[PDB]
Each structure stands twice: as C-alpha cells, then as structure tokens.
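S.K.: Quick one: structure below, then a few questions.
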Amino acid sequence: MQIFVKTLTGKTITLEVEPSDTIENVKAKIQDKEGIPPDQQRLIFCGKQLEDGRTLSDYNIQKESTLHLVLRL
Amino acid sequence: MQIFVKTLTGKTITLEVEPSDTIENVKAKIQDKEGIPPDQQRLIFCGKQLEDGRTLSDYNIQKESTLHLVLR
C-alpha cells in the first residue's frame with residue numbers, strides 16, 4: 001500500500017509499505033528516498049512519535065495515511 | 001493556510017483556510033470544490049469526527065494537515 005510522509009521543506013514523500021512494516025523499516029524507506037539516516041529521523045502520526053519496534057498497524061496507520069518527518073536537533 | 005482533504009476516490013482536495021474557521025465553514029469550502037452539500041459530509045481528523053460548531057484550531061488541525069471526507 002502507499003503512505004505519505006510530509007516534511008518541513010513542504011515535500012510529500014510517497015512510500016510503498018505493508019501494514020506489518022516496523023517504524024524502523026519505514027525510516028529505511030525514508031533513507032532510500034531522502035538519504036537521511038534513520039537515527040536522524042523523528043516520525044510522527046497524529047501527534048505521537050512513533051517507536052522503531054512497533055508496526056504501522058500498531059498505530060492504525062492505513063492506506064493513504066500521512067505521517068510527519070522532523071529531523072532531530 | 002492550506003489544508004488537505006482526502007476522499008475515498010483517492011482525490012486530495014486543497015483548501016485555503018484560517019485556523020479559526022469552523023468545521024461548517026470547511027464543509028462549505030468542500031461544497032465549493034466538489035459540489036457536495038455540507039449535510040452529506042462526514043469530516044474526520046486523526047480518527048475523530050469533527051463537530052460543525054468547533055474550529056480547526058479546536059482540533060489542532062495545522063498548516064498542511066490532512067482531513068478525511070466520507071459521504072453519508
């Protein structure tokens with residue numbers, strides 16, 4: 001399925017994912033698209049920061065849902 | 001500011017809004033774009049259906065945030 005990741009530069013990234021993908025797996029997909037190491041990524045969905053060892057489905061992130069990326073200070 | 005409204009047809013509607021806009025005002029803006037009467041719209045943000053008399057800001061809906069439209 002597709003999900004979207006919006007950045008503070010006003011970009012929208014489209015990712016190809018499965019619901020059982022871990023957040024860590026999603027950060028790897030963002031690294032593929034943007035070159036940002038996973039350790040520099042803060043991913044947020046509906047106001048909550050996401051944990052690397054949990055899945056998309058653990059957070060009820062569904063097809064065509066939008067996450068937010070913030071780089072760590 | 002801009003917000004987005006995604007539909008079940010896969011469309012993404014861009015709206016121009018202010019944070020103090022009521023949800024009813026937002027439904028009017030969707031009517032402008034799609035012709036859907038406000039009474040036929042269910043608007044959802046982060047899993048919660050939105051009340052007509054409350055504002056975008058009441059729900060913490062920010063610039064470039066995405067809502068979901070489901071028809072009744």
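Quick reminder: no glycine exception, Cβ is built from N, Cα and C everywhere.
Got these off Swiss-Prot a minute ago, pasting:
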type    : residues       : note
MUTAGEN : B:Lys48 to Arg : No effect on HLTF-mediated polyubiquitination of PCNA
MUTAGEN : B:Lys63 to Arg : Abolishes HLTF-mediated polyubiquitination of PCNA
MUTAGEN : B:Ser65 to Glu : Phosphomimetic mutant that binds and activates PRKN
MUTAGEN : B:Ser65 to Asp : Phosphomimetic mutant that binds and activates PRKN
MUTAGEN : B:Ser65 to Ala : Prevents phosphorylation in case of mitophagy. Decreased localization of PRKN to mitochondria
MUTAGEN : B:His68 to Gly : Loss of DTX3L-mediated polyubiquitination of histone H3 and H4
MUTAGEN : B:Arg72 to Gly : No effect on ADP-ribosylation
MUTAGEN : B:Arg72 to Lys : No effect on ADP-ribosylation, when associated with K-74
S.K.: Would you pick out, from the mutagenesis positions B:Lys48, B:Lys63, B:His68, B:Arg72, the residue whose Cβ has the largest number of other Cβ atoms within 10 Å?
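M.R.: Its Cβ has the most other Cβ atoms within 10 Å: B:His68.
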S.K.: What's the CA-CA gap between B:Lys63 (mutagenesis position) and B:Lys48 (mutagenesis position) in angstrom, rounded?
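M.R.: Just about 18 Å between their Cα atoms.
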S.K.: Around the Cβ of B:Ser65 (mutagenesis position), how many other Cβ atoms lie within 10 Å? Please give the count over every shown protein chain.
M.R.: 21
S.K.: Nearest to B:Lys48 (mutagenesis position) in three-dimensional space, by Cα, is which of the mutagenesis positions B:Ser65, B:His68, B:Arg72?
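M.R.: Sorting the mutagenesis positions by distance from B:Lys48 (mutagenesis position), the top entry is B:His68.
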